[PDB]
Amino acid sequence: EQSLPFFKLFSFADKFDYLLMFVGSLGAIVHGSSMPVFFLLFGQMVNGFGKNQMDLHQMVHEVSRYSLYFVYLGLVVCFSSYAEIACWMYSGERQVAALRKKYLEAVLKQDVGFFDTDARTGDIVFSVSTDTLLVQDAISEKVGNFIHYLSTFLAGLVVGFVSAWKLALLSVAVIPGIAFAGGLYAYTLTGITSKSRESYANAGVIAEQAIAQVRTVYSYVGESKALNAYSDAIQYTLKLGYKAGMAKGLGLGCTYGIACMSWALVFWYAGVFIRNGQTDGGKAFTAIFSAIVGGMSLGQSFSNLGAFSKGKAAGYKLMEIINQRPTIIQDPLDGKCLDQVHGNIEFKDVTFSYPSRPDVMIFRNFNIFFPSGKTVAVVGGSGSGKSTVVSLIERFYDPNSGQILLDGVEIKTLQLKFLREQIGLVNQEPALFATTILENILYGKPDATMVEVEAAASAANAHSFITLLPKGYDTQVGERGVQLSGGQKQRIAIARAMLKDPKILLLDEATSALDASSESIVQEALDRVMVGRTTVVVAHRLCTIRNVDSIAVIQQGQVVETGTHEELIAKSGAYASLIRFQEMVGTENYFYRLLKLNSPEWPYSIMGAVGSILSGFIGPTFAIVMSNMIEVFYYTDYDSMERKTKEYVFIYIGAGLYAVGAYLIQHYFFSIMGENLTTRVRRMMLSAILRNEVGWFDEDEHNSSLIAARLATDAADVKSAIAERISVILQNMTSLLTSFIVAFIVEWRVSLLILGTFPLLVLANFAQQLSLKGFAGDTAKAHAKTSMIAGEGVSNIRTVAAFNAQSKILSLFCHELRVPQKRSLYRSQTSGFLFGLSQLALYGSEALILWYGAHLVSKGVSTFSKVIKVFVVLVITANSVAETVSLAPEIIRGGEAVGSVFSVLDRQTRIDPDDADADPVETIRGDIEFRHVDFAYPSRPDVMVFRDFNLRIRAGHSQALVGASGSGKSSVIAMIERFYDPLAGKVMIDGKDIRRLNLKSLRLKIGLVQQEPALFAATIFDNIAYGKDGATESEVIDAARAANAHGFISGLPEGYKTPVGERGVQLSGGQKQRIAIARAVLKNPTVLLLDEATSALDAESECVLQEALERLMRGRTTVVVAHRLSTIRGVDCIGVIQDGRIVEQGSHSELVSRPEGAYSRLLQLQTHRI
Ligand SMILES: Nc1ncnc2c1ncn2[C@@H]1O[C@H](COP(=O)(O)OP(=O)(O)O)[C@@H](O)[C@H]1O
Ligand SMILES: Nc1ncnc2c1ncn2[C@@H]1O[C@H](COP(=O)(O)OP(=O)(O)O)[C@@H](O)[C@H]1O
Ligand code: VO4
Ligand code: VO4
Ligand SMILES: [Mg+2]
Ligand SMILES: [Mg+2]
């Protein structure tokens, strides 16, 4: 797959960032290059066997001075390490923030066309969360460490050039093997990272889709299906990670083996050179040490190379989206700002085909007139051309032919910000963001004070219900207003449209939930403030548009007639056809628990720990062999030094092969155990989340995008923390223990002193680990909040485009992201200071060791040879282990991630889905009853939506539940399919409490349809076959025929295979509701918890659907709710009043014959509207 070049990642750095990166590079270079020249100086005393050992008095003074020089080097390294760590971390944090802001701005600028063809909310959330973290890790202090290692290697090579050239020619000719291995490693890791990212992106979308529509998932029991799909979506990542781990082990082993063969050859040539006499001791010592340190540094920098590979792999995907230029805008040509705006929309021979289905022609030579100040109404069939006109007007899609005129010029030539402001669009189904009511209203005009908002709310008949809420204007509505009533949602959208005060009003299929009285109030408000402005009304019910001057019906291709009410009746046209159709229808200690959780694959962990320890041995063995080599060199051994050198080069060859084997084994087995653990924890976390009740979802921090981001982020660190920390910790402790034992072997008093210094280093590391942890937790929540904001913005692009609100989203993003920069500055400064202090403490320890050894030499025993061998071994081992401190921060940032993982698993649901023993009874009766049920929603537990009321539905009957003011129409449905718990009383379905019956059987025996159906992002056939899984295509076809859906479905090109899209877009409300009814009838439950169904079906299909529903409910119990008072002819148990309490139900015919009542007044008002 394609990958962005590494240098292209630095595309968001200003002058200040360039200076910081330059300072960091200089500091890293100095830190790397300090050591080789320092040991070049150190060689003068390393030659002590022939330099000044004759006079014992001068040895102690000389080595004390050299200890002071080593302390000076410690100060120099401490100062240098501070600069390169702090400057690089600050530069990385600044760049990623600008990248995130630019990416959000670029993705929020794309039109609706880009989102429907290849874009998903889950994909966007995952790209925001994970990829930006990888890019931040790519350009962080990892580059500093890589530059430090490279500078050390080059400095060692230059030092080798100075003393004796041939040795350094070998050390420079061995480069191509390491280069080729690194190239293969980078290429393979980039490929594997691309594949794994693709695999993970699909998994994240599936989980979030199931989480968002939790009510539909619970109603049509499908947690097993979602879990199986999620597990299958991450099947390939196991093999890809296995290959990546095998590649990592092979590269490091090959590098170390090449280094070992180079060391053996360089030792043999150095020996023969000393035999020649051209070289003398110290030069060979310096060259050998330089070569060893260079090979070690390359082996260390291999991991940073891999990190860079992954970073560039993610950076390609991030950069590809932002660089995508938007669709056509082309608006400023002549009419930049016309002051003669009056409406007068002209449509001339305009054709249109949607990008998803370009073959189907929606419009063919479409002509229509929208004169100024005239309330033009649009009516037609269920899905012909109604909402497409609004989409064309609101610059969503251009027409492939023809043009449309805003009374002075084609709309293609305008100003986009100017155009969208003059027209106020009302969505067919409003999409309220997750923000308080007042700010939702302020979406329209952000510069409106309280008085204007109050006036707008009062105009739209929304003051009453808003002021009755506990908080008032600050109550949250949650995701898409799921926790707010359907009727109250429409009032908020109307108020938001009114506050904008546009010159052209586009009333789409709104004003549907308002039963009779709110309808009259909003119509009075509309034709009292919108008089004198261009008006376009798209209404299904014919009574609302009775007082319309010109009713232009829209059918296939073009319009038919543009007459008034009475004029179209005379010819009977096609408008009067709808009228006569309507008339006849009416008649702590959790890390150990996490390791315990990985019990089944214990052999892999054991063998990996064996490999880690075994590679831990080889660290100090190099120093031991080098010390013995220099000892025999200074003896000059002109008897059997040939034998000594050949035996030791054989040792080197064996050690190289040994290291290859050990590294391969260790890395492969840790890779496999880490991937198994990550997959298992992901599966269990998703199962635990799906186990929770709906109330846990109805909160502020429990959002679909938030949960998806948390799942995507946490497990990843859970891998990276477990895989990396375990390897380095075991290796470093094993190497340190081996070096300490070796120090014990040659000396005892000196080594006790060095083991007396470990508390200082461990306390410094503990301080490091403590300091960074506290502020790391705060930033995680902020990043999750930003991801949630981005996902919420992307999910409602239709509302964002209509009401220009990109500035608000950017402002919220910046406000959320402001704090982490300020915290990161101090975090970087503290980390750099602590790293410098740790390095200074580490170096100061060795100087004291050398001084103590010198003092012992002055006193007698433990002479020159023993102390300096200890010094060299400690130097090598400390240099080898001086990587855990650098690796500590990025590992320790996942500590709070693990705590979040266990917090989700720990929580026990209040609603146990099965309980595994709770009366598995399948013989359902259907005689539901309520007894003194008192309920209050957990979100606002101060409203008491239900009073002491009781209602009974005998099996074989039906409910009407007229709900004029939203009190309990949809709340009773939540009781039967229990989502919450009644505070008092009890509810029974089969004569027994449903709290003790297992939910799986009950939810299998019962089925419902939502008031606002939300189709899954799949084909029509998959959506229909969601209920009663394992259904042949014949059954699906029969269900679609019975639901009056085979008509339009067969009209579609790809039969029952056309993709729908997220939330159920790229279709019509009528078609979506038909598909939902088809799924519900396919499930075929004993009790059909029906609800408001004749919402978007007010067309020529109304008679067919109602008859089919009546036939379906012949042997079923239904609770259908309907404020339309037209499709409730089933005269059983209407249930007139549900305002908190209940009122005597009787029957529909009874209350028709009974005197004035809530149903009677509703019918009177509807007939008056008629
Ligand atoms: N975003 C879209 N992508 C592809 N096809 C669409 C899209 N929106 C609407 N359509 C198609 O256009 C037709 C009419 O849709 P719509 O305007 O919603 O009808 P109505 O508004 O009368 O219900 C539908 O059959 C649907 O298949
Ligand atoms: N999930 C929820 N969280 C908080 N309040 C809710 C929730 N669902 C409904 N309500 C409140 O209960 C009242 C009645 O809602 P609802 O049952 O939808 O009425 P209807 O079904 O008659 O439209 C509303 O005013 C709403 O504020
Ligand atoms: O907002 V409702 O149509 O459930 O009364
Ligand atoms: O816009 V609709 O004709 O699916 O109510
Ligand atoms: Mg529509
Ligand atoms: Mg409702």
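By Swiss-Prot numbering, chain A shows 21-607, 670-1252, in order.
Cβ coordinates are placed from backbone N, Cα and C, and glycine is handled just like the others.
These features come from Swiss-Prot:
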type    : residues                                       : note
BINDING : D780, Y1019, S1021, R1022, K1051, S1052, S1053 : ATP 2 binding site
DOMAIN  : 41-330                                         : domain 'ABC transmembrane type-1 1'
DOMAIN  : 687-975                                        : domain 'ABC transmembrane type-1 2'
DOMAIN  : 1010-1246                                      : domain 'ABC transporter 2'
MUTAGEN : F59 to A                                       : Impaired brassinosteroid exporter activity, but normal ATPase activity and slightly reduced activity stimulation by brassinolide
MUTAGEN : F62 to A                                       : Strongly reduced ATPase activity and lost activity stimulation by brassinolide
MUTAGEN : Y276 to A                                      : Impaired brassinosteroid exporter activity, but normal ATPase activity and slightly reduced activity stimulation by brassinolide
MUTAGEN : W283 to A                                      : Strongly reduced ATPase activity and lost activity stimulation by brassinolide
MUTAGEN : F309 to A                                      : Increased ATPase activity and enhanced activity stimulation by brassinolide, but reduced brassinosteroid exporter activity
MUTAGEN : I312 to A                                      : Strongly reduced ATPase activity and reduced activity stimulation by brassinolide
MUTAGEN : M316 to A                                      : Strongly reduced ATPase activity and reduced activity stimulation by brassinolide
MUTAGEN : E529 to Q                                      : Lost ATPase activity and reduced brassinosteroid export; when associated with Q-1174
MUTAGEN : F704 to A                                      : Impaired brassinosteroid exporter activity, reduced brassinosteroid exporter activity, but normal ATPase activity and normal activity stimulation by brassinolide
MUTAGEN : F953 to A                                      : Strongly reduced ATPase activity and lost activity stimulation by brassinolide
MUTAGEN : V957 to A                                      : Normal ATPase activity and activity stimulation by brassinolide
MUTAGEN : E1174 to Q                                     : Lost ATPase activity and reduced brassinosteroid export; when associated with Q-1174
In angstrom units, rounded to an integer, how far apart are the Cα atoms of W283 (mutagenesis position) and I312 (mutagenesis position)?
7
At 10 angstroms around each C-beta, which of the recorded positions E529, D780, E1174 has the fewest other C-beta atoms nearby?
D780
Using other CB atoms within 10 angstroms as the count, which residue among the binding-site residues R1022, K1051 scores least?
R1022
If I take the Cα of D780 (ATP 2 binding site) as reference, which of the mutagenesis positions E529, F704, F953 has the closest Cα?
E529
According to DSSP, which of helix, strand or coil covers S1052 (ATP 2 binding site)?
coil
10 Å Cβ neighbour count around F62 (mutagenesis position)?
22
What recorded positions among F309, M316, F704, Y1019 are found with a C-alpha within 10 angstroms of that of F59 (mutagenesis position)?
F309
Considering only the mutagenesis positions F62, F309, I312, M316, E1174, which fall within 10 Å of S1052 (ATP 2 binding site) when distances are taken between Cα atoms?
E1174
Direct Cα-Cα distance, rounded to whole Å, spanning the 62 residues left out between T607 and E670:
70
How many Å lie between the Cα of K1051 (ATP 2 binding site) and the Cα of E529 (mutagenesis position)?
22
Can you tell me how far the Cα of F953 (mutagenesis position) sits from the Cα of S1053 (ATP 2 binding site), in Å?
78
How many whole Å apart are the CA atoms of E529 (mutagenesis position) and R1022 (ATP 2 binding site)?
31
Under a criterion of Cβ-Cβ distance under 8 Å and sequence separation of at least 6, what residues of the same chain contact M316 (mutagenesis position)?
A279, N961, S962
Using a Cβ cut-off of under 6 Å to any atom of ligand 6, determine which of the recorded positions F704, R1022, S1052 qualify.
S1052
Alpha-carbon spacing, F309 (mutagenesis position) to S1021 (ATP 2 binding site), which is rounded to whole Å:
69
Please work out the number of neighbouring Cβ atoms within 10 Å of the Cβ of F59 (mutagenesis position), leaving out its own Cβ.
20
